[PDB]
Amino acid sequence: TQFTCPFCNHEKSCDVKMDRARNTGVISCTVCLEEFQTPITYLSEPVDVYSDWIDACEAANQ
Amino acid sequence: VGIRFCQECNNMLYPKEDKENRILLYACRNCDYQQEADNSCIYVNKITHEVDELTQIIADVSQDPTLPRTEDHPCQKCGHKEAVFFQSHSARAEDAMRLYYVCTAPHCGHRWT
Amino acid sequence: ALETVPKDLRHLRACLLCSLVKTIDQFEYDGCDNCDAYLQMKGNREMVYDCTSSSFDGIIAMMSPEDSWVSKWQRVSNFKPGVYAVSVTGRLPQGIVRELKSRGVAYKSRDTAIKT
Amino acid sequence: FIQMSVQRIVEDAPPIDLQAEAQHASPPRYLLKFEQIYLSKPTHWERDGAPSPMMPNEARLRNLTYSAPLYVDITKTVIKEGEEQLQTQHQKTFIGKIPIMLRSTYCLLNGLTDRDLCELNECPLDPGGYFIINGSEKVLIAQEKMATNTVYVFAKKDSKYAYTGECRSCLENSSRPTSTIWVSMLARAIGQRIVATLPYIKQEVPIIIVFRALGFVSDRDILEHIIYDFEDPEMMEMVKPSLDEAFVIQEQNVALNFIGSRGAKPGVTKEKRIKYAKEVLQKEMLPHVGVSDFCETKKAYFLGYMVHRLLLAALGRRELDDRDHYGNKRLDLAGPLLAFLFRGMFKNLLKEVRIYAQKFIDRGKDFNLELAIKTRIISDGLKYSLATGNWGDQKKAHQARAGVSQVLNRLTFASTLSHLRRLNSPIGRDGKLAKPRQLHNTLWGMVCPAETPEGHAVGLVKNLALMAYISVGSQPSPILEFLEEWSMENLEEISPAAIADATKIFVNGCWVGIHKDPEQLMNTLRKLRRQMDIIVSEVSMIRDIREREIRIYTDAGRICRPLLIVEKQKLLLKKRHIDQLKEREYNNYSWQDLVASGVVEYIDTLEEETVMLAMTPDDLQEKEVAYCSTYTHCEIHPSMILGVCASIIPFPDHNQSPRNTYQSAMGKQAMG
Amino acid sequence: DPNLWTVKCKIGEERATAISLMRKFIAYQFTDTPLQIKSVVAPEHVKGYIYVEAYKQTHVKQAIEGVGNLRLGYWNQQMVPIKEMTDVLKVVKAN
Amino acid sequence: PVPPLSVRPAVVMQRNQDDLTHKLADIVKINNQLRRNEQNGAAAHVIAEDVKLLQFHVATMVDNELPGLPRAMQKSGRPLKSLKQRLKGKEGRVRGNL
DNA sequence: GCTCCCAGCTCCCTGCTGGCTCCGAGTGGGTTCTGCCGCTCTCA
DNA sequence: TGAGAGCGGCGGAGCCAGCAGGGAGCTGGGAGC
Ligand SMILES: [Zn+2]
Ligand SMILES: [Zn+2]
Ligand SMILES: [Zn+2]
Ligand SMILES: [Zn+2]
């Protein structure tokens, strides 16, 4: 459930919250307070949300 | 049963209700292709699993050297004396000591119990 | 400019004024990359001994004097990229210090090591 | 081993290329190719040099190691930054010395006559087959194991899985070890979903995701590889749950990300994930079916077959495989054991040579290959593993399995003979599971039923039958060339429409193709094997009739026995054969001619499942009250089912069976 | 400010490695793939590792790539605590 | 506490020190390193690593086998016989010698 | 401003999954094995 | 500064602790007056 932050590079500083009611997976860093939201399916895992966040960060950086 | 693929994109059709007409229709998940149903039946489950093994019996099994063959039971179709006989394999069989006979002669292929 | 980095680990000295670490041969040949205009250390082994001290603590590689916090900590943010020691122990001769003061160059000790 | 396997291990090792660090410059490449081995007969190498042939008796007396030095040739081609290649070759480079087996084709006693052996203070009656190390005899006990490249479906008790289908896959004795893959069905809210445990992946993956990742994006296409007959609603309704679990991933790339994310390596950037998953599917998953630039269609067909096999077992159509059935066992003899050890040991030598060369070229001065190779690592390593018994690297001696290569028992000739013919099950002793220890039906005529140690290893250490022969293995290429001439179509050409009615052909476990006519092809293959034309005697060919598979096996370690062939209730052995054999000293008409005549056959356990045997020709092939009228083989003599120590008991059928076992154990201790 | 990382190095060779690192930086500062790290610090009594200043650990991994002395520190590098930053440069020393 | 020589005797001919003496040597060696290192360098990072290794060595003196931890190995790889291993089980001090 | 009823928070309970220890008693032999590379300082 | 050499370092079963999910039961905000 924890991952290394891509922005403030703090290991285990990322926590993932699953909201199945709205079908969203949210990952928050506990150091730089970076917030990212991405839709999830019923078959989804925190690694998928982390993967989605890293892809969005790479796309934002082009 | 009648499990039927989408004509256009080749995928499983899913059952659906047309609520305005309360009519069962088979609709693809991917295109708007729809079809009218002809069995009102969707899910069927034989819990007792009274399966007729004669559907699964293959005539080619008559070529087995290790199987026993007899002439006391003649074929009801062609009257041929020689016939190979063997039992069921599955635990689900309704009769444990059920004996299946396959006609030994080529191209009769008659199978009975 | 590789002239601001050592070619070998023998007879290394540190400039007492800017903490530049070079071989004594480099100091003799090309002088100090940051003090030769005020010292004229080229071609004078005795003057090299006077102004550079073989004894120092630490090694720091410096690449971005304008973009390094260690440059600010060491007060070397206006010096050329090179091999810079963390602490250089020693003191210049009094005559050279007075000459620098007369020119207008204040002499601050590079021995930032905590004593006792 | 010493003829083919050492050469292929040396040649298939990748060439090493290594450059410098560009010191001050921030640098060139070279190849160091090994190509051909040259093996010498054993030689002394006393302190002075000047080699002379070492006689095994001398090795025993002087505590030497009866070994033979081997040499390899290396061509090192180095290019420099000026764009020019310098190619220097070295012949007869000393790599090490391999301990050699007595009376083998490379021993000094090979081909000698009895008078010559008596001159050398050697016993003509000594069967050899053992190594001499530090002047002590060592015997590599054969080690049994589960067969490879074959789908096994088991049903473990009290686990989250109802049924699991596994296929331990290996290439042609390549560097990679057994890369097992599991396909399991969950144990039933909604259920009976199917997951795959594939190598280098942390979490199990649903099968339809793997199929999507493999390159099949449609639904009918995926189903065609699993269900061969769409007219079976039971299979459709059983597989649709796992199919609806994958409703959300309709392209290859998303599935590729799905696999890469679940990697055991740290999981960070998109293309990294894609490449990792593609590599896992290309080389780590199912290697035996093919590791090449394009094997996706063949890999998908085999995976679909495993799922189909799992569905059949879970539907009761087929029966779960038995772990004790000797058709699923393989015996590693000296050859495969030494090959497994030598592969990793040669790799270690290459790594040390690479380290030495890199250290010297960091300064950019020349490296010397003579000092680069350490001749000690192979020779002293082999000597250690065969002297202590720990099969593996010395640095991990606790992890390595022990008990292999025991001291040859030299109390009585029967003891020596029995020790040379011994199979060991590598299962933990002092276990409370008695099923592996029981005498299984498939041991008939291949493992002596009387002879086992009575201590804590009852039923684990077992002796070999008198006429049992263990296959040595051969290439399946000629069989493949023959098959596709005889109206056999590969998977890449057939459509799944006709895959239901035809029979599937397996060669060494890999699904090669399909054929429309199952019967007259087995006849042709039987004729070839009885003529030895294109199919050697060891190849075993099994046709399953109820289940349309027909399998061909050419692996090593399969155990088999000779049986007389029967045609229409009559032996093929006639008076002329016996007449020729009875005068054998003058006509050199040996057993090999009898095999070549098409009279006898070698049958292993898999083929013995589908054969009809006759205990005695005269007494069981006659007109009487018919029991069977379709006997296929006959036994040469029942007394051949016993072993070596159990073949000295007079009237062993007039005794209680525990007494026979006690005599088998006690015959090894009788003084003579 | 860029982050400090400890990169594993051979014992007794750390000094030559730092000089070699700086030399390679200067050489690569004119190429399409320059060394994006900032500075290298080799204290007097630090054995088996070197301090490196970079914003991203990926920059550290790429910059130290190809260095034999840092092959053990190639796969993993350790985040220096921020409050410990002042102790990287702290030097202490009659008798 | 370090036990006397009777608890950890040294054999005369194959001096080969006891499996416990080698662990004692690792403990004292790393103790001196940490002592000296925190005396002068006081770098606040190597102290953490030194403490971790010292706490690993101390723990594996008494209990060599732990879940999820590497076992201390003698040269030729064989794991050390800890005090708990000496005393635990069928061949031990209590059940096998008392 | 008054009493009171309905949702939000507190508690305990139940249920489930991961982690540690045990696996007969004696006896006799034999065999292998107890690290290794090299790197810097000293006597010559 | 080279030889001698000192050593420096490189399977299975069955009990206990934590976690997760789910109700009864108490207290502030609104329903009536
Ligand atoms: Zn962060
Ligand atoms: Zn459609
Ligand atoms: Zn008929
Ligand atoms: Zn200077």
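Throughout, chain E uses Swiss-Prot numbering, with the displayed residues spanning 176-268, 271-272 in order.
A Cβ is built for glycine as well, from the same backbone N, Cα and C atoms used for every other residue.
Here Swiss-Prot notes a mutagenesis experiment, E:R246 to A, with the remark: Reduces the affinity for Pol II elongation complex; when associated with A-247, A-249, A-250 and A-251. Under the heading of mutagenesis, Swiss-Prot lists E:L247 to A and annotates it as follows: Reduces the affinity for Pol II elongation complex; when associated with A-246, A-249, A-250 and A-251. In Swiss-Prot, a published mutagenesis experiment is listed as E:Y249 to A, annotated Reduces the affinity for Pol II elongation complex; when associated with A-246, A-247, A-250 and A-251. Recorded in Swiss-Prot as a mutagenesis result, E:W250 to A carries the remark: Reduces the affinity for Pol II elongation complex; when associated with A-246, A-247, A-249 and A-251. What Swiss-Prot notes for the published mutagenesis of E:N251 to A is this: Reduces the affinity for Pol II elongation complex; when associated with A-246, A-247, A-249 and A-250.
Positions of Swiss-Prot features highlighted on the structure.
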{"residue": "E:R246", "record": "mutagenesis position", "Cβ neighbours (10 Å)": "14"}
{"residue": "E:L247", "record": "mutagenesis position", "Cβ neighbours (10 Å)": "13"}
{"residue": "E:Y249", "record": "mutagenesis position", "Cβ neighbours (10 Å)": "17"}
{"residue": "E:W250", "record": "mutagenesis position", "Cβ neighbours (10 Å)": "9"}
{"residue": "E:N251", "record": "mutagenesis position", "Cβ neighbours (10 Å)": "13"}
